[PDB]
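Remarks on the structure that follows.
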2 protein chains.
Amino acid sequence: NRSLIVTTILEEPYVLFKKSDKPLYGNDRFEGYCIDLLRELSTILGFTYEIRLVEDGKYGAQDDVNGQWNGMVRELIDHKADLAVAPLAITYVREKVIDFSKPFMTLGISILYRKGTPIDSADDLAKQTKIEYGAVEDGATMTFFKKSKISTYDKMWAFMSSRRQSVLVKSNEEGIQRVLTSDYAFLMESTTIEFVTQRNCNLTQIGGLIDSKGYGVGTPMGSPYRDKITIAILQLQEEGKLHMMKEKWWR
Amino acid sequence: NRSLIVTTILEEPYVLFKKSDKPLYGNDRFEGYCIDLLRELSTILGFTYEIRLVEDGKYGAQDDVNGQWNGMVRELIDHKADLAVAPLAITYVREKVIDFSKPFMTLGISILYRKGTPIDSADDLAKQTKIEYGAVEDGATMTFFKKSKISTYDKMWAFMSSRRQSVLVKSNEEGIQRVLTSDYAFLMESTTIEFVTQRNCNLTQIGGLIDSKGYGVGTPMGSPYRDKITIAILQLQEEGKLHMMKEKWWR
Ligand SMILES: N[C@@H](CCC(=O)O)C(=O)O
Ligand SMILES: N[C@@H](CCC(=O)O)C(=O)O
């Protein structure tokens, strides 16, 4: 049984490079919530693996022109990876091209901004054009706005799209920095906002959740590993290990 | 200027009877997040007040037979109170009969159950008839299910409705006890689940948020106080006082 190739993406505290004085090798080079999850999956299901960072640095979205996918989603479609273990949102459009396990974490889209301001909701941001706002390019949040039919979200996308290169960023980290250095509000996932606000007393979530979704392990469509992984995840959930993992990495 | 009559309801940690070795009088007889909020409103807007407990002990729903409202909603409609300061959900159906200030807290409907079970979502509950589940009678959660057109929620309401007397309860506290003593799952608001799971290590939230809403101060339709209260709440939110109040009562 050859090792499985697992694609992922850098994103604290799910996946990060492990720091050490002595040279690190193999799977020990990475750490995080998803790295701990992957380890548990491997021993419960009996497989060895190698971690690969998604080459184009993206989560995954479909191209308007050629309709092709990119990111981790595309790597799965082309069989360049056996699994995708990262904070990968389970979405209807993605389910048309790849398979997902049951979710290992639930969350929703929300807003990150500085505290001490009069902005209290997405409506407050959408009714003005002075304060800029955006999201991670080629990710699930950007896609949510791009496909939304809800007036407020639809005009917010018209805004983002018209200033795409200035307001859509390559990573959550870039988005956080943009919030701390300019009149900018960032649309990101609640679980990540929780982590961020706990470490930056000047930041806060604005309003509640704009939607509801979950993170799941991705596999190429038809993979025999998808149902096995769901079994492993449910077991970890039931015994309280996923809760323990969240507490460990979020604190 | 006569003092305002403020209706509310017993619900920890928003409203509870204050304990003391010595006799308590007037507004000092109560305490909680909503009691602190009410005090702040009174000094910012300049009014005196008296706290009243909703007489029929309900939040508010429309009667299936005669369409009449009950609970705090009805006390506002009948002008038995000037304001309703409690964890009162801002809903479309309620907005048709009373007015609400902007939200002072955001939340969503979710599931409370024992940990260590294979139940992981509302779907896991809806696909079986053994484990019973319910909600607070005449509250926003019940109304959400009664009016939902979403298949899963629609079949869950059919279930609750068909066993109404056995599964709907008079209070969140009754629901919590039902969960701790029988094979029962309880549909309640996330902010309350947060408080409960923090004090009962054997309980946990199941799945994510089923919907998104907020709590606001209610007033009789057309009341000149509604816009004034919104101004007060936004001020408290911006200065971080609402955040401080949440941390104080949830810990
Ligand atoms: N977690 C998202 C990326 C970040 C975001 O869209 O907020 C995804 O799976 O695409
Ligand atoms: N907060 C709810 C009551 C509790 C519930 O419905 O879960 C209301 O305002 O009706």
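We number chain B the same way Swiss-Prot does; the residues here are 430-544, 547-548, 667-800, in that order.
Positions of Cβ are set from backbone N, Cα and C atoms, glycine also.
Listed in Swiss-Prot for this protein:
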- B:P516, B:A518, B:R523, B:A689, B:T690, B:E738: L-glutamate binding site (BINDING)
- B:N751 to Q: Loss of glycosylation (MUTAGEN)
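A map of Swiss-Prot features onto the structure.
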residue : record                   : CB count, 10 Å
B:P516  : L-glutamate binding site : 23
B:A518  : L-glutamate binding site : 24
B:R523  : L-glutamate binding site : 24
B:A689  : L-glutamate binding site : 23
B:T690  : L-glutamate binding site : 25
B:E738  : L-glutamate binding site : 27
B:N751  : mutagenesis position     : 10
Extra residues within 8 Å (Cβ to Cβ centroid of B:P516, B:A518, B:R523, B:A689, B:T690, B:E738), L-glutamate: B:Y488, B:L517, B:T520, B:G688, B:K762, B:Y764
Length of the line joining the Cα atoms of B:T690 (L-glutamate binding site) and B:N751 (mutagenesis position), in Å: 23
Secondary structure of B:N751 (mutagenesis position) (DSSP, helix/strand/coil): coil
C-alpha spacing of B:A689 (L-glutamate binding site) relative to B:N751 (mutagenesis position), in angstrom: 26
DSSP-derived class (H/G/I helix, E/B strand, else coil) of B:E738 (L-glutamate binding site): strand
